[PDB]
Amino acid sequence: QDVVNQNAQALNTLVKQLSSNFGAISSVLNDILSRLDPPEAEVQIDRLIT
Amino acid sequence: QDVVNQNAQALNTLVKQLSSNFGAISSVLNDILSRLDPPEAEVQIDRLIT
Amino acid sequence: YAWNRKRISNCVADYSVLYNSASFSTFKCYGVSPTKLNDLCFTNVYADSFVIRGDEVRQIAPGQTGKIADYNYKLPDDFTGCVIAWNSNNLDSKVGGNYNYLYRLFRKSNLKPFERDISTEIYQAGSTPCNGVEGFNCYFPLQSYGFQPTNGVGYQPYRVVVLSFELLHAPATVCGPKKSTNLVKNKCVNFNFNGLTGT
């Protein structure tokens, strides 16, 4: 049971890490893309990618 | 044979990583150093370093 | 709206003669340091020159906004070259005002970077397609300027030129006055083959 618990928990953490800003303005790529032009959205998308 | 193949692939990937921009304007330290002043070239050199 | 594109190739360039020619309004180089311009070999350096109003000269940069920067001249986001702008009044002081210039007011599709806006014909602004009468909801895009000596100092005419040389594309031909040297072999030495540098 410890194996299953550890694997489920690691996957849950990997999933939940998709909702943090990391320094950008928003944790959704579609939001940034629909709110900004590329020449100043590169930095936000880069922080998210990193 | 898998040992040799895995070590060769690891080394090939490590040495191929030297040809990526990582965000900077180039992938050659000498180029950035020779066509940019230091106080500005620091950011590109630092992206490559990281 | 009609900016010339004067190619340059197969010669030697310089920058020292572009420092003391005149105290230009701006000599600013994106992606290259203006002091090291006489050390590397370029690939088909371009040249685009025109004249604009002195307060909108800020619009000349890779990624700005403004009537010229939107409907007249669009630089690439990865622009790599110099811009040289200097105040032109003594040669462009028209007491009656020089109105031989034109720029756009509205365009259907904005210009991609480095595109000639040759669409200098009649234009449609709003509803009721007017078929070239310039009435209501039809405003002419081509407008003149207000260049006269009595005009504001920030509104004076200015002569600008953008040297836009692309790098690392082909056998380079535009490196400056650096002198060659004999070839030595079987010694770990520093070399420089048309910008290609190393040891």
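Numbering, chain A: per Swiss-Prot, residues 949-998 in sequence.
Every residue, even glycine, has its Cβ placed from backbone N, Cα and C.
The following features are taken from Swiss-Prot:
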- A:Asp950 to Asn: In strain: Delta/B.1.617.2, Mu/B.1.621 (VARIANT)
- A:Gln954 to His: In strain: Omicron/BA.1, Omicron/BA.2, Omicron/BA.2.12.1, Omicron/BA.2.75, Omicron/BA.4, Omicron/BA.5, Omicron/BQ.1.1, Omicron/XBB.1.5, Omicron/EG.5.1 (VARIANT)
- A:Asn969 to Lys: In strain: Omicron/BA.1, Omicron/BA.2, Omicron/BA.2.12.1, Omicron/BA.2.75, Omicron/BA.4, Omicron/BA.5, Omicron/BQ.1.1, Omicron/XBB.1.5, Omicron/EG.5.1 (VARIANT)
- A:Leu981 to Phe: In strain: Omicron/BA.1 (VARIANT)
- A:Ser982 to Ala: In strain: Alpha/B.1.1.7 (VARIANT)
Separation of alpha carbons, A:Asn969 (variant position) and A:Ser982 (variant position) (Å): 17
Three-class DSSP secondary structure - A:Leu981 (variant position): helix
Which of A:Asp950, A:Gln954, all variant positions, has a Cβ with the fewest other Cβ atoms inside 10 Å: A:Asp950
Residues that sit under 8 angstroms from A:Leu981 (variant position) by C-beta distance, when 6+ apart in the chain: A:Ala989
Cβ neighbour count (within 10 Å, all chains shown) around A:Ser982 (variant position): 9
Distance, A:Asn969 (variant position) to A:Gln954 (variant position) (CA atoms, angstrom): 26
Distance, A:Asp950 (variant position) to A:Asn969 (variant position) (CA atoms, angstrom): 31
Protein Cβ atoms within 10 Å of A:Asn969 (variant position), excluding its own: 12
